[PDB]
Amino acid sequence: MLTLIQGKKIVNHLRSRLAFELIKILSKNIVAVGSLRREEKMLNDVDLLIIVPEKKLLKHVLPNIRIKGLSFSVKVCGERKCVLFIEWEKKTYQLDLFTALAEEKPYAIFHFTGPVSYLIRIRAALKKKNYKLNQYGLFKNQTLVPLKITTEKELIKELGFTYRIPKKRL
Amino acid sequence: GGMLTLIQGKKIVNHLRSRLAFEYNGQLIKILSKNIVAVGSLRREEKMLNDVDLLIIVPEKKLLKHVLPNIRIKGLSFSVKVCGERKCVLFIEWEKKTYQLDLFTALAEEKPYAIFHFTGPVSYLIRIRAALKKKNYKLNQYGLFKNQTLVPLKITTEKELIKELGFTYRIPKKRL
DNA sequence: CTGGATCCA
DNA sequence: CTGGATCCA
Ligand SMILES: Nc1nc2c(ncn2[C@H]2C[C@H](O)[C@@H](CO[P@@](=O)([SeH])OP(=O)(O)OP(=O)(O)O)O2)c(=O)[nH]1
Ligand SMILES: Nc1nc2c(ncn2[C@H]2C[C@H](O)[C@@H](CO[P@@](=O)([SeH])OP(=O)(O)OP(=O)(O)O)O2)c(=O)[nH]1
Ligand SMILES: [Mn+2]
Ligand SMILES: [Mn+2]
Ligand SMILES: [Mn+2]
Ligand SMILES: [Mn+2]
């Protein structure tokens, strides 16, 4: 376990130091998610989402992730979930990395921000409008629903739900 | 697990044909041997097998929640590695030796598709499926599908399925 | 080629 | 609710 402040600190050390095979990952594209983003006093792990600017790269980003400076082991890894165990200040913490292509970023932030309870209510509701929501996009009947949106707040509003901040979602 | 000869596998099966059963809210229910079908390397009559693969035909959709989850082999000592409604992998003690026993299930209307799938070998299944992929079809242990939709075929048996799909019917021992 | 059990996210 | 990684069938 870690405190919110520990998580926040850890993130910052990482914001500069992410990269992949030798290509750096802009901090602009790293987004803290999960219990950290919701600003819980206590966290179990740090959950980071990474925005990939093009579809080809997913085969390479998490599979060839590079944290310049840090000691760590990889539990499991694929193109969309890589779970790392980092040695931080003589202690071991879990670091979960996820990816989203550019056009997915809001859908993903919304999904990975959580909490789960909130996601279930939201998702349950959308089934009866024939819609399907997830981390990738919004879909009607096995088809992508193109929304003229950039951010999470815009996604949440456009979907037709009340925009609440992460700390006040459950 | 450990290796067995075709004859060992065949023998094992027979001991099992009469001894399979299941609980279903506390009624202890036997599984007809008529509904047990040897599959995998045994059915292909390879000289040597790695495990015995048995397919079980379930006559009613409700029962799947109960059959493999509450499987009963009357007489045998065994441990369960993993188990769900469709794959249950068992390790049986047979004659002071441990062998793997993989149980699968198919509903009635699935039986040919399942037999075909589980009969294998894998290499053969890939060629076959690749070809059907190119006509915009999808083959499964469950059925045949075009564009996420079931393709109803006038068929009963595996040979009829294989033929109807539009492939040359070869017997299990000569598939690869 | 295609999917199942497990155990996560 | 909805889907991912792994190790299998
Ligand atoms: N749809 C869906 N999404 C899920 C689920 N579990 C986690 N997630 C997402 C939402 C979470 O904010 C995010 C991180 O998951 P996690 O297991 Se790490 O829980 P989290 O909310 O961060 O709290 P903490 O890590 O336990 O402190 O992943 C889930 O079961 N269903
Ligand atoms: N489509 C598809 N089917 C597969 C696959 N692996 C096993 N199967 C099916 C076909 C096999 O006949 C059956 C059992 O597989 P298994 O790994 Se246990 O080997 P099997 O072919 O029985 O011979 P043996 O067990 O090695 O002696 O399950 C697969 O990857 N794709
Ligand atoms: Mn977390
Ligand atoms: Mn996590
Ligand atoms: Mn086998
Ligand atoms: Mn097997």
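First residue shown is number 1, and so on along the chain.
Cβ atoms here come from the backbone N, Cα and C positions, even for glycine.
For B:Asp51, B:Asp53, B:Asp102, the entry in Swiss-Prot reads Mg(2+) binding site. When secondary structure is read from DSSP and collapsed to three states, B:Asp102 (Mg(2+) binding site) falls in the strand class. In this view, B:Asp102 (Mg(2+) binding site) is surrounded by 19 other Cβ atoms within 10 Å of its Cβ, with every protein chain counted.
As a published mutagenesis entry, B:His117 to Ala (Swiss-Prot position 115) appears in Swiss-Prot alongside the note: Complete loss of MgdGTP binding and dG:dGTP ternary complex formation but not dG:dCTP ternary complex formation. According to DSSP, B:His117 (mutagenesis position) is assigned to a helical segment. The Cβ of B:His117 (mutagenesis position) lies under 8 Å from the Cβ of B:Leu125, B:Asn140, B:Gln141, each of which sits 6+ residues away along the same chain.
The note that Swiss-Prot attaches to the published mutagenesis B:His117 to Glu (Swiss-Prot position 115) is: 36x decreased dG:dGTP misincorporation.
While the structure shown retains the original residue, Swiss-Prot records the mutagenesis experiment B:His117 to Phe (Swiss-Prot position 115) with this note: Slower dG:dGTP misincorporation.
Annotation of the mutagenesis experiment B:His117 to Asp (Swiss-Prot position 115) in Swiss-Prot: 18x decreased dG:dGTP misincorporation.
All protein chains considered, the CB of B:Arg127 (mutagenesis position) has 12 other CB atoms within 10 Å. For the mutagenesis result B:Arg127 to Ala (Swiss-Prot position 125), the note given in Swiss-Prot is Loss of DNA binding affinity. Decreased dG:dGTP misincorporation.
DSSP classifies B:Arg129 (mutagenesis position) as helix under the three-state reduction. Neighbour count (other Cβ atoms within 10 Å of the Cβ, all protein chains): 15 for B:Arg129 (mutagenesis position). One mutagenesis experiment named in Swiss-Prot is B:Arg129 to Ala (Swiss-Prot position 127), and its note says Slower dG:dGTP misincorporation.
Remark: B:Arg170 (mutagenesis position) has no non-local neighbours by Cβ distance under 8 Å and separation of at least 6 in sequence. Among the mutagenesis results in Swiss-Prot, B:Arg170 to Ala (Swiss-Prot position 168) has the note: Loss of DNA binding affinity. Decreased dGTP misincorporation. The residue drawn here is the original one.
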Let me know how many other Cβ atoms fall within 10 Å of the Cβ of B:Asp51 (Mg(2+) binding site).
-> 22
Whole-number Å value for how far B:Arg127 (mutagenesis position) lies from B:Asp53 (Mg(2+) binding site) (Cα to Cα) | 22
Got a sec? Which of B:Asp51, B:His117, B:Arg127, B:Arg129, B:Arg170, the recorded positions, have CB under 6 Å of any ligand 6 atom?
-> B:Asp51
For the recorded Mg(2+) site formed by B:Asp51, B:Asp53, B:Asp102, name the remaining residues of the chain with Cβ within 8 Å of the site's Cβ center, in chain order.
-> B:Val39, B:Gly40, B:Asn50, B:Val52, B:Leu54, B:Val89, B:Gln100, B:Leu101, B:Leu103
